[PDB]
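Trainee: One structure, pasted below without further comment.
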Amino acid sequence: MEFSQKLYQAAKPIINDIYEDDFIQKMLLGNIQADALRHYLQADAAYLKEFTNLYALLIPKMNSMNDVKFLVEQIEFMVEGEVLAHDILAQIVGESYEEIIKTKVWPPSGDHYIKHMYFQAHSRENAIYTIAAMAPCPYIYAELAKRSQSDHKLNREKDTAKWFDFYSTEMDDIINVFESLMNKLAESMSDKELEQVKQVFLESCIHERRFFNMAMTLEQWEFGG
Amino acid sequence: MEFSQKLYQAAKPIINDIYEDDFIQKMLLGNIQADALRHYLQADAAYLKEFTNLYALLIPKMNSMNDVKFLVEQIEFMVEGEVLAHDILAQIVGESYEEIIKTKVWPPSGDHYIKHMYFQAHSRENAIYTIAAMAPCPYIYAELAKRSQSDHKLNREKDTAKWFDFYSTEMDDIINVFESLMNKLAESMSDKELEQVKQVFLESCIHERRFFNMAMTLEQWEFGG
Amino acid sequence: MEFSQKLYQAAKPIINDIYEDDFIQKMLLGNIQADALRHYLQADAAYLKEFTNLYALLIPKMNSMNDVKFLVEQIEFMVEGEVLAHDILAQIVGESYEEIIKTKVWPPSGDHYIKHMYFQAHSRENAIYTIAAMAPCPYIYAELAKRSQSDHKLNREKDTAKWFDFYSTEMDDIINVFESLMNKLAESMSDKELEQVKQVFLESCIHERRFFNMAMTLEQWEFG
Amino acid sequence: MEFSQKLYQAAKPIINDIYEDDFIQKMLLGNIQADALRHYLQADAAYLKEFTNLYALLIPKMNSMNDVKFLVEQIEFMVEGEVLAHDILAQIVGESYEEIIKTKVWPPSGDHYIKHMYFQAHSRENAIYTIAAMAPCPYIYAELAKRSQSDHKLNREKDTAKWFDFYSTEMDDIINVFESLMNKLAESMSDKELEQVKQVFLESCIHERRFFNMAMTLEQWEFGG
C-alpha cells in the first residue's frame, strides 16, 4: 500500500493502549482531576519553542518552496498564540491558561520526546526522519477523537467532551501535509531505510502515551532523594 | 562606539575598492554589458534557496520571539518572490527574469561566500557569527547607492540608476535589525571573541567585492584545464 | 570548591538511590538473575557504536592536542574489546560474551540516555556539556563499587564481587581526565551557564539509574 | 570502470595545470625561495587541527569498525607530529619547523578549501561527500611526485627532490583506503548523486591548485585597501 498508511496500521495497538490508558479513559467519562491536567499544560507550554525550532530545522531539508511556505505557517500559528483546546482544559481546572503556565515543567518524558525529534533534525539528511518524528500527532490526537464520538461511554454533559470535538476536525489539515511529504519521500527509499523511519514514528507514538502518563503521574526529575 | 559601528569603520577601505571596481563603475555610467548582468542574476538566483536556509538556521539561535518573527518575514519575502532590483536588471538585458534564471550558474566566488556563511550557521552556537556573516550584504549595498547619489559620474539618463535608487532606501530597515542584534549580543562577549566576529564580517565584505567581480569576469569552475 | 566537586555533591542522593535499587543490591548478594545480566550486556553492546561517536564528536570541540590524544585512546580502547567487566558478567550467565551480544537490544531507557548525550554533541559549542553528559558513567560506577568494599552485605563467595573489585579501581584514570576538563572549562563561564551544565550532569545520573532499572525490568518498546 | 577511476580521469587536466604552475615547477628546478615555502608551511600548519577534526567527523558516518580503526590511526599520526616533508622544506628556508609555524596565517584560498570540506562534513549524511572532498589532497601529491621522477628538469642536486621522493611513496596507503571507501559507497547511489560527488572531488582539485598559488603569491585577506 501507501507508506504513511503502513505506519498507521503498525500504530494501532498503541493508540489502543493510549485510549485505554488513564488520561483518555478519565477524559472520556468526565472524572479526570485538575491536578493531572495542570502538569500536561505546563509542559506543553515549556516545549513550545522547541516545536517552533524543529519546523525551522525542516526548512533546509526541503526542496519545494510550497512546503517551506507551510512550515512558516505552522511556525506562524504557534507564535500567534490562540490555543483553543487549551482553554477548554483551562476551563475544567477553572484557572486561565496563561496563569497556569507561569509555572513550567520539563519532565523526563517530554525531555525524551524532544530529544528524539532533535536527534532526527540534527543527525539525518532526509527530512522524512524529522517529519515521521513529529507526525504521530495530531494523527494520534485525531484517531482518539473519532474513537470517542462512536463510543457510548462518552460523557457529553461535561467540558471534557469539547476537547474531543476539537481534535476530530482541526488537526486534519497538517495530517495530510505530513502524509504527502512522507509518501512522496518514501518512493525512492529502500525497505531497510523505511524500517528505520517506521521505528522513528512508533517511538514517537510511545512518547505520546508516555506524555499522558506523565501528566497523570505528576512526573519530574528526582535529584533530592 | 557601538560594536557594529566599529564594524562599519573597518569596512570602509573595502567598500571603497568595490565602488572603484569595474562593476559599480560601469553601473554608474550605465554602459555595463548584458553579459555581466546575466551572470549576476543567475548566480544570485541559484543562491536563493541557500539564503532561505540561513534565516531558518538562525531561528533556534534566537532567544527572543520578536527576533524569530523578523526571520520569518525574510523567509516569506523570499517565498513570495518579489525582486524589485532584479526586474530592473532584467529589462536592460531585454529578457524576462524567469527566462534568465532558467539557466543557473554556480561560480567559485559565490561558492566561497555561501560556505563561509554556512560554516558559521553550522559550527557556531552564537547567532552573532552568522548574522555578522550576513550583515555585509544589506550594508555595503546601501552604502554604495548612498555614495552614488552625490556622485556626478552617475548617469541619470540610463536605467542603471534606478538600481542605485532602490538600494539607497529599501535596505535601511533590515540593516538596523542586524545592527541591534549584533550590538545586543556583543555586550556579553569577551573582546577576543569580538575579534573573531569582526573577522567574519570582514571576509563577507571581501566576498561582496569578489561576487561583483565574478559577474564582470563571467567566472565559473574550469575543470577542463 | 571546584565545580566538579559541586557536581559530585549534588549527585549523592541519586547515587544512593542507585545503590539501594535492585541491580546493585542483587549484585552484592550474588543472587542476581541471568535475565537481567543478559539485557544489560546486550543494551550496553548495542550502544557501543554511539559512545565511539561521542568521543569523536568531542575532538573538534577540544583545543589542546593532549586532550585529543586522550579521546583517541578511548576510541582505540573501545575498538579492541578489553571488556573485562563484561567478561566477568558473562560467566555468571554461563554463556560466552560474544554469544550473548549476538542479539542486541535497544531499550527506551538507553535511547533516552544516548539522545541526551548526542543532544549536547550536536547543539552545544563548548565541550563541557557533552563531557558533563558522559561523566556520570565512570564516576557513578566507581562510587558504588567503592561503597561495596566497606559494605558487609557483599558476598565474596560469589563471582559477582569481582565486578565491584574492577570498578573500585579501573575507572579512576578516566574520572581524573574528565574532572580536569570540566574544572578548566568552568573557569570562564557564568553561574547561569553552569546551572545548565549541572542539570545536564544530574540527568545522566538519573539515566544511569534507569539504565540499571531497565535490565531488571527487561524494558523494551511495546509496539503491539 | 570503478567510480574512483572516473574521478581520477577527470582530475587529469587540473593535475597537469598544477604541475605546470609556478610552485611545482620551481620545486622541480630547486629555485623556489624561502618566502613562498614559509607561507606554504605556515598555512599548512594553521589548518592541521581542522584537517584533524575532519577525520573525527568521518567516524560517526562510518559503518564498520575497520574504517574507524583507520580514521583513529590518522588522527593518531597528526597528534604525534613527525612531518618529514615539512622538515625538508624548513631546511631550505634555513630555519626550524617549530619556529616557522609559531606565526600562522589563514589565507582566503585556504579558508575556501577548509570551508568546502566542512560543508560536506556538517551538511551531508553520506560519508562519500566528505571523503571525496578530502581525497584529492593525497592523490594529487602522489601523481605530481611520480611525474617528477620521469622529468629530466628535476634538480637532483637540491633537497627539493627529496620533497617529491617522499610524496612519490608515502601517500599510497591512504589513497587506497579512500579509493575503497568511495567505490564501496558509490554502489548504492544513483548516477545523479554521483555527479554531485564528482563535483565535490573536482572542486577539491581546484582548491589544491589555488593552495599552491596562494603560497607563491603570499596570499592574505586584504582589509586595508
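Using the three backbone atoms N, Cα and C, a Cβ is placed for every residue, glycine included.
Got these off Swiss-Prot a minute ago, pasting:
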- A:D44, A:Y141, A:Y167: substrate binding site (BINDING)
- A:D111 to A: Affects the oligomeric state since the mutant is a monomer that is much more susceptible to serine protease degradation, but has nearly no effect on kinetic parameters; when associated with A-115 (MUTAGEN)
- A:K115 to A: Affects the oligomeric state since the mutant is a monomer that is much more susceptible to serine protease degradation, but has nearly no effect on kinetic parameters; when associated with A-111 (MUTAGEN)
- A:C137: active site, nucleophile (ACT_SITE)
- A:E208: active site, proton donor (ACT_SITE)
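Give me the local environment of each listed feature.
Mentor: In the three-state DSSP scheme, A:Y141 (substrate binding site) falls into the helix class. In sequence order, A:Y167, A:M171 constitute the residues six or more apart from A:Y141 (substrate binding site) in its chain with CB-CB distances below 8 Å.
Counting only residues at least six positions away in the same chain, no Cβ atom sits under 8 Å from the Cβ of A:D111 (mutagenesis position).
Cβ neighbours of A:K115 (mutagenesis position) (same chain, under 8 Å, six or more residues apart in sequence): none.
Summarising the environment of A:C137 (active site, nucleophile), the number of other Cβ atoms within 10 Å of its Cβ, over all protein chains shown, is 20.
Other Cβ atoms within 10 Å of the Cβ of A:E208 (active site, proton donor) number 22 in total over all chains. When secondary structure is read from DSSP and collapsed to three states, A:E208 (active site, proton donor) falls in the helix class.
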Trainee: To test your reading of the substrate site: which residues beyond A:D44, A:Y141, A:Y167, same chain only, put their Cβ within 8 Å of the Cβ centroid of those residues?
Mentor: A:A85, A:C137, A:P138, A:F166, A:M171
Trainee: Compile a sequence-ordered list of residues in the same chain as A:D44 (substrate binding site), six or more apart from it, whose Cβ lies below 8 A from its Cβ; state 'none' when nothing qualifies.
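Mentor: A:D44 (substrate binding site) has long-range Cβ partners A:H86.
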Trainee: If you count Cβ atoms within 10 Å of the Cβ of A:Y167 (substrate binding site), leaving out that atom itself, what do you get?
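Mentor: There are 20 such Cβ atoms around A:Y167 (substrate binding site).
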Trainee: Is any of the recorded positions A:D44, A:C137, A:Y141, A:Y167, A:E208 near chain C, in the sense of a CB under 8 A from one of its CBs, and if so which?
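Mentor: The recorded positions close to chain C: there are none.
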Trainee: In whole Å, note down how far the CA of A:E208 (active site, proton donor) lies from the CA of A:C137 (active site, nucleophile).
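Mentor: Taking the Cα atoms only, A:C137 (active site, nucleophile) lies 8 Å from A:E208 (active site, proton donor).
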Trainee: With DSSP assignments reduced to helix, strand and coil, which class does A:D111 (mutagenesis position) get?
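Mentor: The residue in question, A:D111 (mutagenesis position), is helix (DSSP, three-state).
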